[PDB]
Each structure stands twice: as structure tokens, then as C-alpha cells.
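Heads up, the thing below is written out as C-alpha cells.
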Amino acid sequence: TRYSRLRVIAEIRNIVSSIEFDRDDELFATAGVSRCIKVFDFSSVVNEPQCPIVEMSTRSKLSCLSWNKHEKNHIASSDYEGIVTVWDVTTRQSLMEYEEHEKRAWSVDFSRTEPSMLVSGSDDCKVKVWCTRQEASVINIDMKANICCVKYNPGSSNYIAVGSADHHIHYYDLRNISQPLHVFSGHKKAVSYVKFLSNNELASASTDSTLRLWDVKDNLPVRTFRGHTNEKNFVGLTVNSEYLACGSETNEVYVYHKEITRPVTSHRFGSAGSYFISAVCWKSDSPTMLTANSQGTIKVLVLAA
Amino acid sequence: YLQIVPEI
């Protein structure tokens, strides 16, 4: 009962598909169906009664963002055409445009430990690994079903989690892609997000209205979390050392502690409409979180007693 | 369709 609620500490008044903090939790960026990446200063948003400091127009609708963990000013995007772009938010220019995917790319992630490396996944059923110093993909994994999410392990660039429309999480060692290390079954519908709490703890979300926790050292199921409604949309998943947060098709943000299967708290986003939460992001291991919904509203929330 | 998870 350390926390019982989420307090709204700021609000910026369509769909925001991604909201992410930079390397220092100083700036954050949003992107979505409006074909624009917007960058905001977190402290200005919290202190003021609102305007992005940078906006970059894109050719296609955006599905995902990932900031570089070493180069402060670099951010990757994935788009509905399949293009994976690395941008510099100071110059506004695209640095790399990776165009090998043949269909919509749903996810991109920059590695924390080898920061020139990034991974993407697509409706074309491929996972591609890229290096910012090379135009062609470094690794290609041909899979059997649409890839909805990819994420690097936070401790090593050799491991990625891949969430698939086949309902499973495929956990790969990129040093030998002939077979995954392990494939985690349990979800009853597509796996829409994968996020690591730590080197050995992986969380997932699915359109079976569950989150699940997995042990990637010993290849074990750990826990299933329930309470929210997620049968259709990408509603967002974010985790830290202790907590999982996700969206819902009821326009509510849910928070779970990793040891407890039902929610610690929830927040009705408000504005009538069938809105859905569409993106969430913790501010590292703190109780502060960014959230956004299908109307494009952004809120800064904080877990509170 | 916008931000709808694929269902095969």
C-alpha cells in the first residue's frame, strides 16, 4: 500500500503511438499517426501552465521511438511503410533511412550496451539488426508470423526478446540465430510489447488482456497480471525495477507491482468516447510516468500514497 | 486501421 493512486502533475492537451525519455530523462519525444516527432523539455512541461522544442515531419505514420543511449541527440523511429529512421533532434535531419522491411515496422529499439546497434520488427515477419555505421542490415531473422515488438536485453547486446502474432515470445541470442534460446508460451493472443525489468526479468503484454512476467535466465513463467482491458489495440507497456504499467481500452492507466497479480492503482484519463491509452513510459526507476492516449493528450503522472 | 495489433 506504499502507493494507492496516480497524481496528475501536468497535462498537454490523433493517436500517440510512442512516448519516450532521452538518455538523461531530460527531454521526451512523442510520435504517432499525425506523422510528426515532437520533442519536449520535461522540466518545462512540469513547471509551466506548452510547446515542443523540436518537431520533425515524417513521410509515414509512426509506430515506435527509441532514443540512443549514448548519443544524447539521436532517436530512432519505425513507420507504417516499414522504414526505420535514425534522426538528430538538433539538426532535424535523418541520419540513416533503413528501407529493407517490405511492410509496416511496429517496433525499434536501440541497445543500451552497444549503442550503435538497433533492432526492428515488422509485419513482413522479419527481425532486422542494424548498425548506425552501416547502410545494410547486419542480421536478418526470418520468422513465421508478424513481429509486433522487439527489445534488447539491458545488460547485453547479444539478446533480444521478440513478441509475435503467433502468441509467443522468441528470445534470441544474436550470436546464433538458427534457433532461439527459448520460446515462451502462455499468452493466448498476439504479444504486443516486451520490456525488461532487469537482466533476467522480462515482461510482456498481449491482446489477451494480460501482462506476463518471465525469467530469461532459467526460462520460466513467473506471474500473470490482470485487471485492464486490452483485446484490440497497442495500449502501451512500460516497466522498471519494481513496477509494470500499461494502458487499457477503457481509457485508464493501470499500475502493477511485479509481485502482485492485480493492480496497485489505476487512473481514468478522462478528456463521450471510446478512447484508449496508447503509450506509457516510466521516468527510470522513479514513481513518475509519461502517458498519452488516442486523442493525443499527454499526461505526466506520479504514483503517490 | 490505426494502432491495431495484428491477429493471425
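Shown for chain A, in order and in Swiss-Prot numbering: 351-363, 372-407, 411-632, 642-675.
If you're wondering, the header gives X-ray crystallography, 1.3 Å.
In case you wondered, yes, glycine gets a Cβ from its N, Cα and C as well.
What Swiss-Prot says about the mutagenesis result for A:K422 to E is this: 5-fold increase in interaction with HY5, weak interaction with BBX24/STO and BBX25/STH, and at low light intensity shorter hypocotyl. Listed in Swiss-Prot as a mutagenesis experiment, A:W467 to A is described as follows: No interaction with HY5, BBX24/STO and BBX25/STH and at low light intensity shorter hypocotyl. Under mutagenesis, Swiss-Prot gives A:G524 to E with this note: In COP1-9; no interaction with HY5, SPA1, BBX25/STH or BBX24/STO and lethal. Annotation of the mutagenesis experiment A:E592 to R in Swiss-Prot: Better interaction with HY5, BBX24/STO and BBX25/STH and slightly longer hypocotyls.
On the structure: features taken from Swiss-Prot.
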residue : record               : Cβ within 10 Å
A:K422  : mutagenesis position : 18
A:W467  : mutagenesis position : 30
A:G524  : mutagenesis position : 31
A:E592  : mutagenesis position : 13
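Separating A:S632 and A:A642 are 9 residues for which the deposited structure gives no model; the Cα atoms of the pair are 9 angstrom apart. Annotation: residues between A:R363 and A:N372 (8 in total) lack coordinates; Cα distance 11 Å. Cα-Cα distance from A:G524 (mutagenesis position) to A:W467 (mutagenesis position): 11 Å (rounded to the nearest whole number).
Secondary structure at A:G524 (mutagenesis position), as computed by DSSP, is strand. Between the CA atoms of A:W467 (mutagenesis position) and A:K422 (mutagenesis position) there is a gap of 11 Å, rounded to the nearest whole number. Each end of the 3-residue unmodelled stretch has a Cα atom, at A:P407 and at A:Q411, and these lie 7 Å apart. In the three-state DSSP classification, A:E592 (mutagenesis position) falls within coil. When the Cα atoms are compared, A:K422 (mutagenesis position) and A:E592 (mutagenesis position) turn out to be 22 Å apart.
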